[PDB]
Amino acid sequence: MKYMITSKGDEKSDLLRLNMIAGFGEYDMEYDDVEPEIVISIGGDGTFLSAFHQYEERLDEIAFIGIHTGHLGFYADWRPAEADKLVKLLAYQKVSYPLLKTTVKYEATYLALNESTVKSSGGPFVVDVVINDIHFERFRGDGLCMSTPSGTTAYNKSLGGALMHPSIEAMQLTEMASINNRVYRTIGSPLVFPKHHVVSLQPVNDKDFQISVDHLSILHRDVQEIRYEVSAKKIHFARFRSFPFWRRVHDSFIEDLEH
Amino acid sequence: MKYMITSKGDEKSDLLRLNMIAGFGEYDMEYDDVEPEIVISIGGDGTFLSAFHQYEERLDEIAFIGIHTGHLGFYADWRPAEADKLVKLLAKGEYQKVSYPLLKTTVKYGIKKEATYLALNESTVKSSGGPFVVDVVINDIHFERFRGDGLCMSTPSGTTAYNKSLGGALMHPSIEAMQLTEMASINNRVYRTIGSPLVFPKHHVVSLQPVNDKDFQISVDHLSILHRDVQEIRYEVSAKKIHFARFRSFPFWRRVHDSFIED
Amino acid sequence: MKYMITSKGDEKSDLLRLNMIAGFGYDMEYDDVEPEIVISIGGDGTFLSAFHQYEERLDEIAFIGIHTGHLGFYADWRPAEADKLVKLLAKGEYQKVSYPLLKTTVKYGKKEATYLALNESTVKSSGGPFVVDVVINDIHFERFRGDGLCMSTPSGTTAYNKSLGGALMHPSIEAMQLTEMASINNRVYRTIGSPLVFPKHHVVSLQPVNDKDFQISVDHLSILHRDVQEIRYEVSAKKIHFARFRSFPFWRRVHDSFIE
Amino acid sequence: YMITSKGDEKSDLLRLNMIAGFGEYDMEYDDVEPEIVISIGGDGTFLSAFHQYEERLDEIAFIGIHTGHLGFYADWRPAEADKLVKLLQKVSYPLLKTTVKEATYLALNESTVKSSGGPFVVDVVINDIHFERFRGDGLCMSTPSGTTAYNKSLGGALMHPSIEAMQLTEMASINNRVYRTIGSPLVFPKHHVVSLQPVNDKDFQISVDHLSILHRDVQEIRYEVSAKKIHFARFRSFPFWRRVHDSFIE
Ligand SMILES: [N-]=[N+]=NC[C@H]1O[C@@H](n2c(SCC(=O)NCCc3cccc(Br)c3)nc3c(N)ncnc32)[C@H](O)[C@@H]1O
Ligand SMILES: [N-]=[N+]=NC[C@H]1O[C@@H](n2c(SCC(=O)NCCc3cccc(Br)c3)nc3c(N)ncnc32)[C@H](O)[C@@H]1O
Ligand SMILES: [N-]=[N+]=NC[C@H]1O[C@@H](n2c(SCC(=O)NCCc3cccc(Br)c3)nc3c(N)ncnc32)[C@H](O)[C@@H]1O
Ligand SMILES: [N-]=[N+]=NC[C@H]1O[C@@H](n2c(SCC(=O)NCCc3cccc(Br)c3)nc3c(N)ncnc32)[C@H](O)[C@@H]1O
């Protein structure tokens, strides 16, 4: 079938990449980096993110799989030692994760695998948080972070967000160093929104914001509204053994007694 | 239909109750506190909790409704002044029902039998004097070894209660999940915990297993009873749901906004 | 000089105790009534009991702690060093290090009771919601509603205070730290959220709103005080004295406990 | 004496209103050797007045007027400008000395350090002893008076300015098995030095109050409580905690 492999750029990833293509050189597999059905990422989560955005137009036609050449990742969950076992077994069941739809208004749309953040471009960050066409709070601080379920283990976790299992179709809004005084009273707690819930970020003073989607920071000028909602689109993973989400959370933050 | 009303106990709630009973007494409504189809709580959220636990065996045949005689509650969403419009719409049967998820707490001893509990807000587990030390096993796999005050597993609707004060996230009740939060974790080299709140979906089981002490203080919606010789405490989203009678639209986030931001 | 030793209670501590006492058998006399050197064997909780056992002779006592289990913040010396400990103290070749303490004063409806804390002093309700007014230096600061409040010593910041999200303070700083316990921080009961660090001569007064019965704990000594009118917190003028031999930095001790 | 302005018309007019008063009591406007510096505007305006005279802090008593809201440095309302000139005890606050590797900086609020286009990974060395390996957004070392600013938003504690210390807070620490951090804010006394050492990237974005500068080839960033103190001119009694109350509690 049709496949392609991306690389982090270093020698370890390039070497493992070519060796797998050679491995694919022992089965009925065709290399296509234009119309693939299987995209293989080699490196880290950041590499996996780049592979996701490289083919965010064919997510319905692509099953992703990740190998971490460095530390254990949440998307790159396969070890380099299992590269032989991978080409054999793929030549399987599919697992789908939710995505975050980001809409900007001046309309531009973005898909997030991890999260979408909004900060100021040269002053204090002051916006109104509107939930389902109804005003909720006025935020002032560094910024706001709307995270995907799979992305809760990333920037979200560092910002004090909760960890949600990816089978839950939702989004999580977390504060970034919010000034919580008498003028700008915010909820403080992270907020988890279900499907069809729209979180609208509307400017108060400055209308130019620094918006990043999976760390794709672009400075949007003359912004009228930033809308957040659970995308109807989903990323598909190729599953072979059972590597539970909580196990990956455990091995990353608690301990990994066999490595 | 068959209905009943519970009261907070003060004059305002008792007075409103009798007036509503008289109101239903002008339609095809029968007062039945044994097999009701509509349970109306008058007072606060704590009052609503008592009404829920009073009828936890008939949740599938009961639509709850709450009236707050004091401050706005998350379960008590009706003002006393709308009791008249309430009786009219309940007698006509002009309402749709909305369901919230619940938390099943299972305790296991050295088999004496086995006890199960349902929570609307949350279920907490603490020590009976000394330090609280348990192993957190997620779906038959060890996750962490906890040492501290205790742990708190919350329902989606219960996230606005104890969960929020403990640093938990707020989840919309339409989401079928449960949320585990730490209660003063020591989080050191020996007892390393995740720190972050954990949100578990359906069919996920959180098993708490004792390390030294086997006596735990278990609370379900603030009903703390001392269980001795505990072998296992299991948490999972119950298949049972509490049903609410909806008339107008009072959004959860609006209820959160009005409660914590400003009103 | 005169010394005495306390034990955690288990065999490891009791055996290590007798072996050390046997070591002193130097010009050292065992006196548990008027001791000059107090040796704690077990854990920090054991050290706390030894501290409160002789809180009336703190000016004439240099404390030292041995952890038979994991490393503690007061019991910071390992059991393998029990021989070296007895030797160095018998010559009297050691300097003294002092840590600040927390004075807790309760006022009723009767007299007034005072307590000394090495770690912290906490106040919770004795049934139901905990609602008090936090008054700083005779001036109202906030109205708290939740589980309780915790006023911590500098050395005690590494204890309960840290689990509650409090900051860690170096014990050389003469101060106290107030932390919240599950505040319902809403529109009616708006709290500061942040931990508050108070200097000397600053008085934090906790005054009841409705319920007047509170659970007051001093270094985990919980007693039910009835008819409470006021709970006062301030840095005590008294200090706990440690026997220093080598250099075991506070931050190094924090590192070994939480980082490693 | 001398007077600084926020830049807007409100401050300039108010400045002129006070300056006319001083020509009747025996004080001459000197922006080279002032003994009393008057700030008109906000806390941010006060910061500029502080940084304008970091070489004469030992010979200057500061005073702030807020044309807007109650500030933590600007505690006088414009209506009390008249009472000021008549009276015009000293109160000293601790400061944060920041050393880059040699550049030295004084901070009134805080000093933060982040990366210049990637992950922020440094070794936190406390008194020549390794404490932790940090990975995240950055770190924030705050002065006692600055704890009510950026420090508070980062979850730091609020400490009374009479306490001579500094407070380190984390900025989005990943805190995993590899990069285990303390999580808790750390309050350091005098003579304690927190040394931040690079692991891979050596380019960092360092900010002092509000002077964000991109340092390349950084070998070490040292933090310690400065021996210098900022002196305030106090007339009435405005307790720090009431000021905290008025701002965040309401
Ligand atoms: N009251 N009542 N009803 C019981 C609910 O009260 C909520 N709750 C509990 S009960 C846990 C407990 O033993 N708290 C001791 C002090 C206290 C008791 C009751 C209410 C309050 Br407020 C405080 N504490 C909570 C808290 N600190 N913040 C916000 N919700 C809390 C729990 O989630 C229960 O569901
Ligand atoms: N045992 N003992 N030592 C008492 C000390 O234990 C420290 N401590 C307390 S005591 C408060 C309490 O009653 N907690 C209930 C469960 C518990 C009891 C005792 C130790 C522990 Br751990 C847990 N909780 C602490 C906590 N969660 N984290 C880190 N230090 C704590 C306090 O600072 C006391 O000074
Ligand atoms: N690679 N990469 N970057 C993409 C992911 O990095 C995650 N991430 C971001 S990106 C936000 C940012 O600009 N951070 C500046 C410092 C930094 C950048 C990238 C990684 C790290 Br670690 C630190 N910060 C994160 C954080 N502090 N903790 C744990 N994940 C973070 C985001 O969720 C992105 O998904
Ligand atoms: N000039 N000026 N501003 C600098 C002051 O702003 C205080 N401050 C900063 S600055 C951090 C930052 O880079 N924020 C994004 C752009 C920005 C510039 C100036 C002010 C603000 Br806000 C934001 N954030 C703060 C925060 N989140 N909470 C409370 N105080 C904050 C810092 O403590 C400085 O003292």
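Heads up, residue numbers simply count up from 1 along the chain you see.
Looks like X-ray crystallography, 2.6 Å, at least that's what the header says.
Each Cβ is built from the backbone N, Cα and C atoms, and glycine gets one as well.
Among the mutagenesis entries in Swiss-Prot is A:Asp45 to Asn, noted as: Only minor changes in the structure and a 10-fold decrease in the kinase activity. A helical conformation is recorded for A:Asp45 (mutagenesis position) in the three-state DSSP classification.
Residues or ranges marked as active site, proton acceptor in Swiss-Prot: A:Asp45. Counting every protein chain shown, 26 other Cβ atoms lie within 10 Å of the Cβ of A:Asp45 (mutagenesis position).
Look at Swiss-Prot and you will find A:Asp45, A:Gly46, A:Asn114, A:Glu115, A:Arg140, A:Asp142, A:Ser150, A:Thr153, A:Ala154, A:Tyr155, A:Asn156, A:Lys157, A:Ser158, A:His215 tagged as NAD(+) binding site.
Around A:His215 (mutagenesis position), the C-beta neighbours below 8 angstroms that are at least 6 residues distant in the chain are A:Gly46, A:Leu49, A:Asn114. In the three-state DSSP classification, A:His215 (mutagenesis position) falls within coil. The note that Swiss-Prot attaches to the published mutagenesis A:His215 to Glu (Swiss-Prot position 223) is: Twice less active than the wild-type. Its activity toward DTA is increased 2-fold.
Taking 8 Å as the upper bound (exclusive) on CB-CB distance to chain D, the recorded positions A:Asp45, A:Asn114, A:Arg140, A:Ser158 give A:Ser158 in sequence order.
Highest local Cβ density among the binding-site residues A:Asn114, A:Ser158 belongs to A:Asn114, counted as other Cβ atoms within 10 Å over all protein chains shown.
Ranking the binding-site residues A:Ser150, A:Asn156 by other CB atoms within 10 A of the CB puts A:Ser150 at the bottom. Annotation for A:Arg140 (NAD(+) binding site): same-chain Cβ neighbours under 8 Å, separated by at least 6 residues, are A:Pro124, A:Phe125, A:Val126, A:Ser178, A:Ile179, A:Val183, A:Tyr184. Missing residues between A:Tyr106 and A:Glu107: 5. Distance between their CA atoms: 7 Å. If you take the Cα of A:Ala154 (NAD(+) binding site) and the Cα of A:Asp45 (mutagenesis position), they are about 10 angstrom apart, rounded to a whole number.
Take the CB of A:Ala154 (NAD(+) binding site) and look out to 10 A: across all protein chains shown you find 24 other CB atoms. Taken over all pairs of the listed NAD(+)-binding residues (A:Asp45, A:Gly46, A:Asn114, A:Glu115, A:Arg140, A:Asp142, A:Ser150, A:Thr153, A:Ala154, A:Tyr155, A:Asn156, A:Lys157, A:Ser158, A:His215), the Cα spread reaches a maximum of 31 Å, rounded to the nearest whole number. Cα of A:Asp45 (mutagenesis position) to Cα of A:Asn156 (NAD(+) binding site): a distance of 15 Å. Across the unmodelled stretch of 3 residues from A:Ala91 to A:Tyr92, the Cα-to-Cα distance comes to 9 Å. Among the binding-site residues A:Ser150, A:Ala154, A:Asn156, the ones whose Cβ sits under 6 Å from an atom of ligand 3 are, in sequence order, A:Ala154.
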